[PDB]
4 protein chains.
Amino acid sequence: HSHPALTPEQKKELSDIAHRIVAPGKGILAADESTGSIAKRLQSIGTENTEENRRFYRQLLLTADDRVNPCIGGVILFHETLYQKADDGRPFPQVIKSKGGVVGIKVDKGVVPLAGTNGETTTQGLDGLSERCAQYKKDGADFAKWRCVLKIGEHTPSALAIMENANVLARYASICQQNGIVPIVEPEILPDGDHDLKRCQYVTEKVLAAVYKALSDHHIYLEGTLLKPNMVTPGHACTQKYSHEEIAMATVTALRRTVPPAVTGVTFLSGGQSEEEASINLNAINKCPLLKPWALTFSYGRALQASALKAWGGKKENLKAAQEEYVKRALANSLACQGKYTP
Amino acid sequence: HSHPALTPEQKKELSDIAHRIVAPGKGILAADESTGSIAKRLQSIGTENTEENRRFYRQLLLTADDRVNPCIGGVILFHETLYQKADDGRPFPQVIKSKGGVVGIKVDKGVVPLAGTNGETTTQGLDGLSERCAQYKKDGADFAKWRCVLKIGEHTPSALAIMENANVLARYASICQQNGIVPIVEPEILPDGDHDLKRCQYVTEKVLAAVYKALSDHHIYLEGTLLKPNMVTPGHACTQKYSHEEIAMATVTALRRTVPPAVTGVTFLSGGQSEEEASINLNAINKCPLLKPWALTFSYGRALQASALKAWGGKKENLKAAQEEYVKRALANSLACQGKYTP
Amino acid sequence: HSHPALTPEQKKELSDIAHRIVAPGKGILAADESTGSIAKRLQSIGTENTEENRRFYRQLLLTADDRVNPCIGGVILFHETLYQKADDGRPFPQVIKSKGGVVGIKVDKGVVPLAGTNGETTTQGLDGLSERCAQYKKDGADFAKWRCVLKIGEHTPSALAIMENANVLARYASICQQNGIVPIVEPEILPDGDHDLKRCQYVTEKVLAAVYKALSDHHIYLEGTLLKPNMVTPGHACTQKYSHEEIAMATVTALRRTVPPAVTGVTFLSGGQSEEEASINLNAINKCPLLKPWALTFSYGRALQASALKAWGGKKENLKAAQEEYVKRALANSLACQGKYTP
Amino acid sequence: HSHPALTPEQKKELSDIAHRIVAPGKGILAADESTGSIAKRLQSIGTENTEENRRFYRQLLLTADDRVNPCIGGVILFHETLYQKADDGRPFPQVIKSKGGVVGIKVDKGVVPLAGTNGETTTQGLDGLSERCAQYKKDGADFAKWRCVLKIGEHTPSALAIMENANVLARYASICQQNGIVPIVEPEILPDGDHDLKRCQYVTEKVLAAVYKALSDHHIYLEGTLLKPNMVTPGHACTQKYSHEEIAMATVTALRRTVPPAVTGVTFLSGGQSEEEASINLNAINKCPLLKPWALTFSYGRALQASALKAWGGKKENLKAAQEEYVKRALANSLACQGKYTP
């Protein structure tokens, strides 16, 4: 017997927002860095960590030129930055929505070790969820983010880690669809270790298949969802060298073997790659001579912003040039969504 | 850790045969009717059941006009009919392969009731499988068929039935890929009962998702496989009336929500429909304004042949006209594969 | 490959505490009633809801006669009542530990509806868990409680509800064993509805088997755990009448068919029964002529205390007599643990 | 909703036969050796392989002294030996039933490699099962045997192997209970390799828990079943030395952590051990100071018979002395069932 999770209207608005996210040429910036993370990056530039610093850095990120307007469809934010206002007086979700962007928010509470395993973890943030996301829906957020972590090793990932991860991810996605906010499924696989393309392709295949089995168990609506996997990439200590074309071919085979086409879009991680290399890989991924029944776009935290970071210097008088560098990468990533990029 | 089931060459030949099955405009005839089934159909025409009768009826089926040659890509056979020869002297697999067809064979051993359930069944035929299919591979068969049965009721299908069915189906498919013969996954849902389109859509969604989870557990190669589901159709005693367009829309939604696009083709059942109605439904299914990343074709036992049955009369002097009627339906089904049919 | 969740010492102390809980003749009082619950019960006696009222009521509950000392081995508490002190000045966990009791605490955050289902729920309280239970371990709590809810209906429980419930319950139990606090598994089945003994026996069998499969997936240590199921009882609107002996026989069959004997003890719910009836049922359950390889004891929230509630009147001058009534039931339940009770 | 697999009468007769199998002091001989196996053992004694040889060897095995009559409760047979008759004229099942024994039969069809894995296998023999076991029930067989194989290695057993193995084992057990013949669950783990007691204990724990989850899925009746696991034993190339007491303690912990007590009996494998060592281990297993809620007995193919083999010489004039040696081991194993054996 069936009792529908969603009315047809709710599925319609989730479909509208999901289509608005991965419109062709439009991509996702991840401004969701937590205080420890952004503190590490601001120690890397060598300045102090204050709220005004984070606010001014996101004043750099969000108030850029109008050339980003057919580039950025949505941006993920931290909980803190929702309630900060710009120097014009406008709150940041209005600044995003004015140039056509959609507000996203990182909602998880970090990582917890799994007992009985070897360094595996699961994610935190299940409690108070409906009230929190309802508040964020009142505050204009329309999609959200949850990040689960898996790593390659001797015998890892175990089936326990994959099973629990997909299960709580489905729990997340159900709660997101209950009030009308789009979830993005992000099964992040660690690129750490030394492993070829083949073992990595096998592992993301199994974990993604387990993910979609779990989602189909929980009566998810697939068009009201997004997918945020990693590009399959060999390990940091892997001595074997590969072309971009082989990585892209393994990526589209690992994607095509499990993902149902009723998912509206697929967006990739940075995954610790270079600023130019991730763009090259995405442009190759779009250039594969196969059939892709979804949107293939970019969701880059560091890869969009680390150049603007390195150009900022922590000093205000640079920002525009820094903003310009930000714009540069965005335009490249825009063409990397459409398969027309060349370096 | 990974140990590959197949060498790249084996995956290549399975890909070649799978592409040759669902080439655009090419479809599957099911001449695999068992002795009780064909005895019932020949009691329906009112003649006796002999081996020469079955042989002559398949002389009608296989030796038709050359107009079927860009229509029938493959045909499923019984074990008996592999070892029968035509009046010209040629064995029937050569007669199929001469006009470009591919030999298929029904290999299961029937249905067994499940204990503890309410009229559910599972399928037989797992033993001696590698030797039997290796013999069939020597005898020219390149793809095979297995039929599992599910029904809608008060609380049925239970999860036990779906789980066991998908599990043994995956066992089948693995054994088929071990020697180089293509399996077709056929999760047949009974149209018996009274139930709307929505409950049926829900049930085929769940059972197909469980199927593909099971297949991904068993390291199946997806491009070396086919899918044989039912069109979602309301029950025989269901009083609610529906357009063909709603059935086709529910079909492509139930298909698009679970099937990975690395499956090469999808072919439908007759499912007890009319001769014209199944063609109308398939032509509508191809005419849906969505994105389908596979081949959508027809696999009709009765629906291709019952007209030729009704035109045969059991008497030899009719056959050509009977064969002509067979050709008629095939041509219609051919256009029904391409979306260009009109009645 | 194996990486042990627990060192042998940790398993040893969990075994010590688990043995100390279900020592023969020792049972569990549930003083864990939330503010809405105890507000409903204090509206039932018709007084106001203050913190001093709740404190004075638990002054009734915990400061009773020394005759309860070989009766109550442990007591479950609310988070609020851990930090309240008695009129002598001693904090309540010291008052429990002085007479030999062990401190327990309810840690979940309530119930959340499941989308796509018909009135099913799952439980809240997974976040901040390690820090909270570590704080409770510093504050003297040694075991904890988590309550998940299932109900009988037309097609409910679905497999989704059972699967998610057992999964998050295992997540709970793992986190409890990580720092050294004993979890009790409580799969509460609703007695609401109208259903015979047989359907109920079937449902608790399936959900308990799924529970222990989930626990064995998560590398739980079974001797460091407890089990808190319901006695199988027909529904409130079930017209069929049954003896206590049939209920007890169905209970020990439903218990013996799934529970591994390396669980240290099993303690039952009140389940909305009468004050005398639950004691009669437990005494019959211990009197079954089968083989029980665990402790079978009582964990009664209302059934131990509702008489003392009805004798209290909200007025201080009664308390001792009220306390006496409390003692009465405890002694009965003590003999009901040992099979020597008669009414 | 519930539809019972068995009527209460059927459960009663399965309970009677299961109680008659593992009555205290009564054990199981495995005379089920296939033609290749018994051909290898008769090549080891250095004679020819004929049907009269196998018949005469089982004339040694079954027609022994009356001292075995409170020792052997049941004996497993091959399909061939059911239809062979003794020199007195009596058929062998009557010879077993005359001295109080119960007829058992090995029904599987051997092992098949699993694709995609590293040397894993699954078992054959699912087809024609109801008719075959119904014939065996007419021919006096009351219980049956099925042998599935798992091995320890680098990353093996995979979850696929365990899952498929438990699934088809449950399918077997259901079919056995459908007509009234008792199944014994035999999850044989290979002792080959080099591995400590701990990894082995972990692996049998997981596979046995998965087994009982699968059995509870398929509505098995637990009192109408038996369990045939291995004693946990370190590998052949494992250099670590262990006492018998540690092996027995790990065995009863691995048993007590998953087996429900509604299983009537547990009987062990030989597992390639010595003739004396397996008896010492079983006598220690019964001598553990824990609580065992079942029968713990011996099911020894080679360990009961290899002495009589080595005393036979292939020549008829020895047999009685050879039979005497057989009796010797049986008596020892009888005391090894009761914990009163000493070497």
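Here chain D follows Swiss-Prot, giving residues 3-345 in order.
Method on record in the header is electron microscopy, 4.9 Å.
Heads up, the Cβ atoms here are built off N, Cα and C, so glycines get one too.
Annotation comment: Swiss-Prot describes D:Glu188 as active site, proton acceptor. Its own atom aside, the Cβ of D:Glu188 (mutagenesis position) has 21 Cβ atoms within 10 angstroms in the protein chains shown. DSSP classifies D:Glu188 (mutagenesis position) as strand under the three-state reduction.
Annotated active site, schiff-base intermediate with dihydroxyacetone-P per Swiss-Prot: D:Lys230, in sequence order, evidence recorded as experimental evidence. Other C-beta atoms found within 10 angstroms of the C-beta of D:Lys230 (mutagenesis position) number 22, with every protein chain shown included. Look at D:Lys230 (mutagenesis position): DSSP puts it in coil.
Under 8 Å, Cβ to Cβ, and six or more positions away along its own chain, D:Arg43 (mutagenesis position) finds D:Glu35, D:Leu311. Look at Swiss-Prot and you will find D:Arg43, D:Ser272, D:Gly273, D:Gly274, D:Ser301, D:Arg304 tagged as beta-D-fructose 1,6-bisphosphate binding site.
Here the residue is the original one, while Swiss-Prot reports the published mutagenesis D:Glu35 to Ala with the comment Reduces activity 14-fold. Mapped onto three states, the DSSP output places D:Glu35 (mutagenesis position) in coil.
Among the mutagenesis results in Swiss-Prot, D:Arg43 to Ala has the note: Reduces activity 14-fold. The residue drawn here is the original one.
The DSSP secondary structure for D:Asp129 (mutagenesis position) is coil. As a published mutagenesis entry, D:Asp129 to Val appears in Swiss-Prot alongside the note: Alters protein-protein interactions, leading to a dimeric protein.
Counting only residues at least six positions away in the same chain, the Cβ atoms of D:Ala32, D:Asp34, D:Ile78, D:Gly106, D:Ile107, D:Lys108, D:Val109, D:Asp110, D:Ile186, D:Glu188, D:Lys230 sit under 8 Å from the Cβ of D:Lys147 (mutagenesis position). Looking at Swiss-Prot, the entry for mutagenesis of D:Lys147 to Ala says: Loss of activity.
For D:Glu188 to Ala, Swiss-Prot lists a mutagenesis experiment annotated as follows: Reduces activity over 100-fold.
Here Swiss-Prot notes a mutagenesis experiment, D:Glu188 to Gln, with the remark: Reduces activity over 1000-fold.
As a published mutagenesis entry, D:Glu190 to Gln appears in Swiss-Prot alongside the note: Reduces activity 20-fold. Shown in sequence order, D:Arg149, D:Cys150, D:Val151, D:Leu152, D:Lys230, D:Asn232, D:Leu271 are the residues of the chain, 6+ apart in sequence, with a C-beta less than 8 angstroms from the C-beta of D:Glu190 (mutagenesis position).
According to Swiss-Prot, the experimentally introduced change D:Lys230 to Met is described as follows: Loss of activity.
Swiss-Prot lists D:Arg304 to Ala among its mutagenesis entries, and the accompanying note reads: Reduces activity 400-fold. DSSP gives D:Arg304 (mutagenesis position) a helix state.
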What number of additional C-beta atoms lies within 10 angstroms of the C-beta atom of D:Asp129 (mutagenesis position)?
20
Measuring Cα to Cα, tell me the gap between D:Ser301 (beta-D-fructose 1,6-bisphosphate binding site) and D:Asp129 (mutagenesis position) in whole angstrom.
27
Recorded positions D:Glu35, D:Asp129, D:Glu188, D:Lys230, D:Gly273, D:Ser301 with CB under 8 A of any chain B CB, in sequence order, are D:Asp129
Just how many other Cβ atoms lie inside 10 Å of the Cβ on D:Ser301 (beta-D-fructose 1,6-bisphosphate binding site)?
25
Report, in whole Å, the straight Cα-to-Cα distance of D:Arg304 (mutagenesis position) from D:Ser272 (beta-D-fructose 1,6-bisphosphate binding site).
7
In the structure shown, which of the recorded positions D:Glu35, D:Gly273, D:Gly274, D:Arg304 has the fewest Cβ neighbours within 10 Å?
D:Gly274
Around the Cβ of D:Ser272 (beta-D-fructose 1,6-bisphosphate binding site), how many other Cβ atoms lie within 10 Å? Please give the count over every shown protein chain.
21
In whole Å, note down how far the CA of D:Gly273 (beta-D-fructose 1,6-bisphosphate binding site) lies from the CA of D:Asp129 (mutagenesis position).
28
Measuring Cα to Cα, how far is D:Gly273 (beta-D-fructose 1,6-bisphosphate binding site) from D:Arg304 (mutagenesis position) in Å?
9
Using DSSP, would you call D:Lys147 (mutagenesis position) helix, strand or coil?
strand
